[PDB]
Amino acid sequence: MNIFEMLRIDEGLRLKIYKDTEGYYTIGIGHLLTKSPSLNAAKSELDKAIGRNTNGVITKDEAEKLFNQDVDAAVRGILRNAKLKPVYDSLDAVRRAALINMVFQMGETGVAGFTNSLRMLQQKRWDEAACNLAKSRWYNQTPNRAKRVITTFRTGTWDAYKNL
Ligand SMILES: *SCC1=C(c2ccccc2)C(C)(C)N(O)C1(C)C
Ligand SMILES: [Cl-]
Ligand SMILES: [Cl-]
Ligand SMILES: [Cl-]
Ligand SMILES: [Cl-]
């Protein structure tokens with residue numbers, strides 16, 4: 001297991017534009033296209049992202065290319081953020097992946113605002129952090145995925161992704 005395999009499990013793989021858990025147009029491995037309710041706006045974003053006229057369909061190679069960029073973007077987001085970087089730097093590689101996962105799903109500023117959870121993670125209060133993270137819109141709207149991510153922070157193991 002690693003961040004790529006982890007997010008591949010959590011985001012799935014679809015080659016046609018579809019609506020994500022929030023109802024937003026997405027493609028590939030959780031590549032969010034736009035929050036706009038316009039399918040044409042989503043198609044425009046996709047064509048721009050891929051560099052060709054796709055009409056809402058991409059190849060597996062193209063999906064993986066966007067995925068690599070998005071994972072890279074999540075890491076860069078963490079490193080440039082004054083709140084996220086110290087927590088990230090303080091963690092082992094398994095827990096770093098859990099933080100990247102959160103950033104990928106909710107964005108840099110989204111995770112950066114979880115002040116109390118971040119403090120508990122920084123302090124290595126793993127059970128407390130885990131309990132605190134569950135007190136969130138995130139956990140309530142995507143509980144199975146949140147449970148996996150939280151287990152990763154609680155244990156520092158890949159146990160939640162083993163038989164997946
Ligand atoms: S969500 C954090 C809370 C608790 C806790 C859970 C696991 C480890 C440490 C603390 C506790 C004590 C059950 N609780 O009532 C909190 C503050 C809601
Ligand atoms: Cl998804
Ligand atoms: Cl704890
Ligand atoms: Cl809550
Ligand atoms: Cl879920």
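The deposited model was determined using X-ray crystallography, 1.6 Å.
For all residues, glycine too, the Cβ spot is worked out from N, Cα and C.
Applying an 8 A CB threshold to same-chain residues 6+ apart, the list for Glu11 (mutagenesis position) reads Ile29, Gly30, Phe104. The annotation active site, proton donor/acceptor is assigned in Swiss-Prot to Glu11 (among others) on the grounds of experimental evidence.
The feature active site, proton donor/acceptor is assigned by Swiss-Prot to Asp20 (among others). A sphere of 10 angstroms centred on the C-beta of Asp20 (mutagenesis position) encloses 17 other C-beta atoms.
For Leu32 (substrate binding site), the Cβ neighbour count at a 10 Å cut-off comes to 18, with all displayed protein chains included. In the three-state DSSP assignment, the secondary structure recorded for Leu32 (substrate binding site) is strand. Annotated substrate binding site per Swiss-Prot: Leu32, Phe104, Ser117, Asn132, in sequence order.
Under mutagenesis, Swiss-Prot gives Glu11 to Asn with this note: Loss of 84% of enzymatic activity.
Listed in Swiss-Prot is the mutagenesis experiment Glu11 to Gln, annotated as follows: Complete loss of activity.
Among the mutagenesis results in Swiss-Prot, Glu11 to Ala, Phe, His, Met or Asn has the note: Complete loss of enzymatic activity. The residue drawn here is the original one. Secondary structure from DSSP puts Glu11 (mutagenesis position) in a helix.
The annotation that Swiss-Prot gives for the mutagenesis experiment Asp20 to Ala, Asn, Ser or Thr reads: Complete loss of enzymatic activity.
According to Swiss-Prot, the mutagenesis experiment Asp20 to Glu or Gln carries this note: Loss of 99% of enzymatic activity.
Under a cutoff of 8 A between CB atoms, and with a sequence separation of 6+ in the same chain, the neighbours of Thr26 (mutagenesis position) are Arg14, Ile17, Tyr18, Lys19, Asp20, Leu32, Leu33. Here the residue is the original one, but Swiss-Prot notes a mutagenesis experiment at this spot, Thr26 to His: Facilitates transglycosylation more effectively than hydrolysis; covalently bound substrate.
For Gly30 (mutagenesis position), the Cβ neighbour count at a 10 Å cut-off comes to 22, with all displayed protein chains included. One entry in Swiss-Prot concerns the mutagenesis experiment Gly30 to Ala. Its note says: Almost complete loss of enzymatic activity.
As a published mutagenesis entry, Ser117 to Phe appears in Swiss-Prot alongside the note: 10-fold decrease in enzymatic activity. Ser117 (mutagenesis position) counts 23 other C-beta atoms within 10 Å of its own C-beta, drawing on all protein chains shown.
DSSP assigns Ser117 (mutagenesis position) to a helical segment in the three-state reduction. Where Swiss-Prot documents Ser117 to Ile as a mutagenesis experiment, the accompanying text is: 500-fold decrease in enzymatic activity.
One mutagenesis experiment catalogued in Swiss-Prot, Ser117 to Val, is accompanied by this note: 50-fold decrease in enzymatic activity.
Quoted from Swiss-Prot, the note on the mutagenesis of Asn132 to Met or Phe is: 2-fold decrease in enzymatic activity. Its Cβ placed at the centre, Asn132 (mutagenesis position) has 18 other Cβ atoms within 10 Å.
Annotation of the mutagenesis experiment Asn132 to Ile in Swiss-Prot: 5-fold decrease in enzymatic activity. Classification of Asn132 (mutagenesis position) by DSSP places it within a helix.
Following the DSSP three-state reduction, the secondary structure of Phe104 (substrate binding site) is helix.
Each residue contributes its Cα atom, and for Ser117 (mutagenesis position) and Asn132 (mutagenesis position) those atoms are 6 Å apart.
Looking at the residues that bind substrate per the record, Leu32, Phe104, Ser117, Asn132, the two CA atoms farthest apart are separated by 27 Å. There are 24 other CB atoms within 10 A of the CB of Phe104 (substrate binding site), with all protein chains counted.
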